[PDB]
Amino acid sequence: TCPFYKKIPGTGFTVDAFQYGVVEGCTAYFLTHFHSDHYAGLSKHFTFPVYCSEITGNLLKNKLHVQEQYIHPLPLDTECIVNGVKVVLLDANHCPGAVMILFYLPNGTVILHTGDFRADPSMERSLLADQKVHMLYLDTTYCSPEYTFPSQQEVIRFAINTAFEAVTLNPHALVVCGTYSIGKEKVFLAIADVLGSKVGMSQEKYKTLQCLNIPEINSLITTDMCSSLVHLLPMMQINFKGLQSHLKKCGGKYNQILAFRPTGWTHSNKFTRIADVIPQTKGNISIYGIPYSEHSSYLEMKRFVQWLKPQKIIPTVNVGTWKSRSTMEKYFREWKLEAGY
Ligand code: NI
């Protein structure tokens, strides 16, 4: 049964609600982004209208085989009418094709559903600037002040400089980057660019990347692993056993692996600066965990909310425990008192 926080009152609409069977009263199913916790339940047999971005639509058709007649892609930053309700899709600064959704209810209420997002000051000059929002359905993944991490730009700077140093000292080192879903493509693209290499990967992952409208992508990626010195592997294989095994398969082309695990936040964030991060090493293999986030830090989230001044906030993440819910409600009240809305 669909939870209440995936239902948009006053409409026939649901958001990221594909694992509940047929939802009673739902005339259109929105999907914010192609991540499995959100698409769970979609397949080639789905026969209700799905509304999403162009990129999300390419992935539904090619990866999940949803039939084309049920996929309704919408342009960003454009007022559209869906089942007689005005909507707009805005970039969520999450993974490729990820959106926030603005709904303009027939009765005058305006609702923003952030989907998954990384808040940024640039959002303060989208179409949000022009009107009031009554209700905010908010990605509260990291809604606690202990959650700090660097900018995506600092994290990429660290990774490029790390990789370029290692391979310049040893031309026979391989770089490996872990992945398990779309998102964080800049990690492996920026490293391959500094090394003058294409990124090599499985056919299934190459397929996924070909759905994403990234400019000049044929220039950046390949299925020929032998021609590449930056390889992508499933995240689960980014350990000493998995990497030893991979190095065996490269036929004595390489004699060292330097590997990256993009994570979200991890508790070493409370003690260490990005500049100071060090790998785990075993023999000729080193593994760096780097805090490349595609969700808001606590400070970014707070800044966004205090700018938007919504009348009601509905969390969409961390809602399963009373202690979580109570924690988040306390911060929302502080924010409101500090800012005066
Ligand atoms: Ni996500």
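Using the numbering of Swiss-Prot, the residues shown for chain A are 700-1040, in order.
Method of determination (from the header): X-ray crystallography, 1.6 Å.
Placed from the backbone N, Cα and C atoms, the Cβ positions cover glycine too.
Within 10 Å of the C-beta of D838 (mutagenesis position) there are 24 other C-beta atoms, taking all protein chains into account. Secondary structure at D838 (mutagenesis position), taken from DSSP and collapsed to helix, strand or coil, is coil. Here the residue is the original one, while Swiss-Prot reports the published mutagenesis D838 to N with the comment Impaired nuclear focus formation, reduced interaction with PIAS and increased sensitivity to cisplatin.
Annotation of the mutagenesis experiment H994 to A in Swiss-Prot: Impaired nuclear focus formation, reduced interaction with PIAS and increased sensitivity to cisplatin. A coil conformation is recorded for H994 (mutagenesis position) in the three-state DSSP classification, outside any helix or strand. A 10 Å cutoff on Cβ-Cβ distances gives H994 (mutagenesis position) a total of 22 other Cβ atoms nearby, all chains included.
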